[PDB]
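Participant: Sharing a structure, written as structure tokens. Questions coming.
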Amino acid sequence: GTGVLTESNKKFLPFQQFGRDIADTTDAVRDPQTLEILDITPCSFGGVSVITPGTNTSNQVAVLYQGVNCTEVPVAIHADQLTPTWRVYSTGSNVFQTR
Amino acid sequence: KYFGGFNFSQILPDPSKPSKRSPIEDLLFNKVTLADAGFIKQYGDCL
Ligand SMILES: *[C@@H]1O[C@H](CO)[C@@H](O[C@@H]2O[C@H](CO)[C@@H](O)[C@H](O)[C@H]2NC(C)=O)[C@H](O)[C@H]1NC(C)=O
Ligand SMILES: *[C@@H]1O[C@H](CO)[C@@H](O[C@@H]2O[C@H](CO)[C@@H](O)[C@H](O)[C@H]2NC(C)=O)[C@H](O)[C@H]1NC(C)=O
Ligand SMILES: *[C@@H]1O[C@H](CO)[C@@H](O)[C@H](O)[C@H]1NC(C)=O
Ligand SMILES: *[C@@H]1O[C@H](CO)[C@@H](O)[C@H](O)[C@H]1NC(C)=O
């Protein structure tokens, strides 16, 4: 699997090795070398919507990142990101955190 | 707020409430707010 790994705070019984969520997907696991409970969560995802005045009127665009905190938004990662070809400029274009 | 002796305090918005709302509207909000979108864009509670 692919995801981000952090130390799992969930108390994990000695006979227990795997943890599963409501969907029963594995969310926690103990490292084989040393038993270390580690929570697995998916790498950051979010829908992207493009706001445009209209190609006839102009070519400027506005990009909205659906349901993402502005600081946690990945902009420096051009190489490893879906829709990688967009650098979506940077913070230089003023960024507003909307609801 | 006098209207021919008719009292409209319940239905009218209340400045005391931080979100200007009717006292009746305040009640209706509390009962049926079983679920929400959560507005959790930080997702820091997870992990
Ligand atoms: C009539 O409109 C007046 C405003 O011009 C309001 O005055 C009320 O009645 C007397 C004088 O009319 C005031 O001393 C009271 O203080 C007012 N009532 C309240 C609840 O403050 C009133 O809204 C209207 N009704 C009457 C009967 O005057
Ligand atoms: C209109 O209705 C309001 C709200 O029902 C009433 O205000 C009450 O006033 C008394 C006397 O101070 C208080 O003991 C009550 O607690 C008040 N009601 C509430 C719900 O807090 C009153 O009948 C009318 N008030 C006006 C200004 O017209
Ligand atoms: C290999 O893992 C086992 C237990 O999982 C234990 O011998 C030790 O932690 C590891 N061995 C070495 C040499 O690190
Ligand atoms: C994003 O996270 C930071 C720090 O937690 C802060 O700006 C704020 O809590 C979040 N922004 C929101 C909720 O708009």
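Just so it is clear, chain A uses Swiss-Prot numbers, and the residues here are 548-646, in order.
Determination method: electron microscopy, 3.5 Å.
Cβ from N, Cα, C; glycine included.
Per Swiss-Prot, the features are:
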- A:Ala570 to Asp: In strain: Alpha/B.1.1.7 (VARIANT)
- A:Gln613 to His: In strain: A23.1 (VARIANT)
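Looking at the shown structure, what environment does each listed feature sit in?
Facilitator: Classification of A:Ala570 (variant position) by DSSP places it in coil, neither helical nor stranded. Note: A:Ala570 (variant position) has no non-local neighbours, i.e. no same-chain residues 6+ apart with C-beta under 8 A of its own C-beta.
DSSP gives A:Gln613 (variant position) a coil state; it is part of no helix or strand. Other Cβ atoms within 10 Å of the Cβ of A:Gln613 (variant position) number 10 in total over all chains.
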